[PDB]
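Following: one structure in structure tokens, then a few remarks.
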Amino acid sequence: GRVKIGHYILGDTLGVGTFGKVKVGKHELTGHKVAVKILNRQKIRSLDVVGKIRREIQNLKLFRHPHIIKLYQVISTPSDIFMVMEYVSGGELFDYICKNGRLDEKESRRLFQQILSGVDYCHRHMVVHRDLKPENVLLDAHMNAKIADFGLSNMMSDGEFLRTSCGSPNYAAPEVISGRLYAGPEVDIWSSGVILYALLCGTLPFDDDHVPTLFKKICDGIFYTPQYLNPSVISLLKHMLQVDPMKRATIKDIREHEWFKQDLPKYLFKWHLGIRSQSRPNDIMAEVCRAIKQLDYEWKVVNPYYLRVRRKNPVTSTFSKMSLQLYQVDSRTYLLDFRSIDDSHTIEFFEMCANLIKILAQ
Amino acid sequence: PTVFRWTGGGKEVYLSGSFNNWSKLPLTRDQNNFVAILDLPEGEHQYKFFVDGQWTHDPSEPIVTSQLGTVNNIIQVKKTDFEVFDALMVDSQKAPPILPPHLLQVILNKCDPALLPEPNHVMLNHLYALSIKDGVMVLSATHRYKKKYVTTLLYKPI
Amino acid sequence: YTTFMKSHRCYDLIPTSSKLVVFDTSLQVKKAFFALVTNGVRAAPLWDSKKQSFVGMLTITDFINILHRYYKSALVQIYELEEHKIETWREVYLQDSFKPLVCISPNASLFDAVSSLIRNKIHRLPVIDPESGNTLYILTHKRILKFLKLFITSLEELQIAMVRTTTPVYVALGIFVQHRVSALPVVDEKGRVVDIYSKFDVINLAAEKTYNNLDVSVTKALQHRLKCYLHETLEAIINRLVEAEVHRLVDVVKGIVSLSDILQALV
Ligand SMILES: Nc1ncnc2c1ncn2[C@@H]1O[C@H](COP(=O)(O)O)[C@@H](O)[C@H]1O
Ligand SMILES: N#Cc1c(O)c2c(-c3ccc(Br)cc3)c(Br)sc2[nH]c1=O
Ligand SMILES: [Cl-]
Ligand SMILES: [Cl-]
Ligand SMILES: [Cl-]
Ligand SMILES: [Cl-]
Ligand SMILES: [Cl-]
């Protein structure tokens, strides 16, 4: 007798995904087909990704968008965890584009709209699926996009940037291949931009076998626009494939763009940050402590440039916390940033900061 | 349900256990993985493997040596193991970065003077300040209450 | 109408993204009023760093009170204003007779918000979250009667403090103090009303930095820049008010109907 889970008999391995094996599940009596992510509890703790999966499930378990793969149920067992999810027959968009050529302007657009609706849904729920590529975009029998591998995804918390340089280097954004900090949605837009190019051309905008020249071309934002390409979509690709994240197209700018707006279905949709110093970054970090202890405030040094400090309130008798990060601005300057931590809170935060500033450099 | 997985090769691999009256149930092969999934009442259960003529236990898995020299594997099936979030819960037991440009973007500088643009979630709770223009220090930060935002400006002397 | 305010939370009126200015009681009271002007705000909460709590609200009225209390002449500076702290003056203003901080919460209903403005004889109320302590936003009559108009789908039947053209600012400020009134209608040669000098007009002194001369006429003061009849309907009186975004409406004066008064009727 065949292996069951739910009442689904486990079939062929569809793929090997982010953290574990994905196999088909055909229902015992109905014949219904699901895709099953098999996560070994012991493997997922060897890589300390237990937190990541706890969260992934948490998000994916409530999302209900037509161009995102639904997480039907999570079956836990003593040894392994099973992620029962909707199955799509059409497979990889990658292989579609491989077998067939590039898509025509009309068809390309349809899919880009669907894909973007999904990307938009995620970001609207504080989820940024890093790893967006035609390899992770699946197709159903009726040629609908289905965003599929959230293993590499991450949450968007108020006040924080992400660091993990994740996903294929062709679809990866300049700030990702450069390993710089990012807000999140902008790395998904840059990925959606390369997807769009692939749909319209059947090739990658940024592609080279010489890895160093591939990484250069990505940061050079330079890609080729073939003669068949529509100038209106060219304007769009140019806006999405901006090396400056501050200059990069937004899900709104995209929605607003004329090539996108077309045939689009309804159902789819002087101040200073902190105090900047010039000493050697380790002198500045020494400077901060010979000032924090001087104020008698408890802390925890996370990184050599990140500290999580608490102040004991003498009046209200309630502890107030703030985190401190040191970045670099110029070739010649560094900057200490003060971020509030959630348990008047705000006024006490400014007070906690100010005292530290009067005894500190620019 | 419980997962009984034998790892390594074999023409024929069977799971014999206490739960099945030591009958030989066959395991389905993937590659070098032979599995049978089956629910068993939370408590104690002993098993063994009949892999190509030889009876072995799983060395990596917990054993139990009997009074008669019988070495079978054992499985203590918990309630914690069945509920996902309780299971993941028990399962969980340089130089400076470059300043992201998102932080340099202020909602104050960029109608009603007490109305500001909606901010990027990323530049929330960060401290911003004005140059000390003779003994008075101005501090500011944007935060969110429910689905709404407030940019608090503190005028404090030094 | 009365039930409407007893339901909706204060938070519903809080704007999507807004500004809020808070002065520490230890700030010099001149810089305090000057900051209001520059930040485009009519009122600001006052935090006591020693007491570690919001103790009050600095308003335009506080400026009118300081100016009138210590205006010597156009010849000599208001030394008092130029070098008093917010704490030093709130001590003077509220001596043996002290008024604590009156405020509302986001969760609390709009009825609890209108009744508090009246019951405490005030025009600005700060919405404060208790789970935080943080002041969120200063709710006002004009803000409440705005949303009370965005939902609606005789004056004599339903049912005075004045200044002349010649009247100097000092004198007007004095009337605002001993009467507890928001605006002051201006009378010409006869009992015919030509203008109206409000508490708001008083901040143009702080703005232009011209407060050290209150000897100037109300008209001369008003040089830096609307009425109704009794046979008109109460709803038409409401419609006209908000369409011009004003606080009150009064060719000879008989009575003045205000936003704080309409709110007293619809409660
Ligand atoms: N110029 C004025 N003369 C007399 N009473 C006034 C005047 N302005 C306002 N009031 C009254 O003061 C109270 C509050 O109104 P207001 O300060 O204008 O928002 C109401 O009872 C008004 O009738
Ligand atoms: N690599 C791998 C790997 C697995 O193949 C499995 C399986 C499995 C094996 C064969 C069939 Br047929 C169906 C499912 C289970 Br059940 S748990 C598990 N954990 C792993 O890490
Ligand atoms: Cl794969
Ligand atoms: Cl089949
Ligand atoms: Cl399908
Ligand atoms: Cl391709
Ligand atoms: Cl084994």
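Note that chain B carries Swiss-Prot numbering, so the residues on display, from first to last, are 79-171, 201-217, 223-270.
Every residue, even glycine, has its Cβ placed from backbone N, Cα and C.
What Swiss-Prot says about this one:
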type    : residues        : note
MUTAGEN : B:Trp100 to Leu : Partially inhibits glycogen-binding
MUTAGEN : B:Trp100 to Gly : Abolishes glycogen-binding
MUTAGEN : B:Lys126 to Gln : Abolishes glycogen-binding
MUTAGEN : B:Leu146 to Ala : Significantly reduces glycogen-binding
MUTAGEN : B:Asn150 to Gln : Significantly reduces glycogen-binding
MUTAGEN : B:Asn150 to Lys : Abolishes glycogen-binding
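A strand conformation is recorded for B:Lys126 (mutagenesis position) in the three-state DSSP classification. DSSP assigns B:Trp100 (mutagenesis position) to coil, not to a helix or a strand. Burial estimate for the mutagenesis positions (B:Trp100, B:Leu146): highest at B:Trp100, by number of other CB atoms within 10 Å.
Ranked by CA distance from B:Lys126 (mutagenesis position), the mutagenesis positions B:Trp100, B:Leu146, B:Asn150 have B:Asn150 at the top as the closest. For B:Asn150 (mutagenesis position), applying a Cβ distance below 8 Å and a minimum sequence separation of six or more within one chain yields B:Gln124, B:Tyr125, B:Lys126, B:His135, B:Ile141, B:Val142, B:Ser144. Secondary structure at B:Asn150 (mutagenesis position), as computed by DSSP, is strand. Flanking an unmodelled run of 5 residues are B:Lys217 and B:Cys223, whose Cα atoms lie 12 Å from one another. Put simply, B:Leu146 (mutagenesis position) is 17 Å from B:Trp100 (mutagenesis position) when counted between their Cα atoms.
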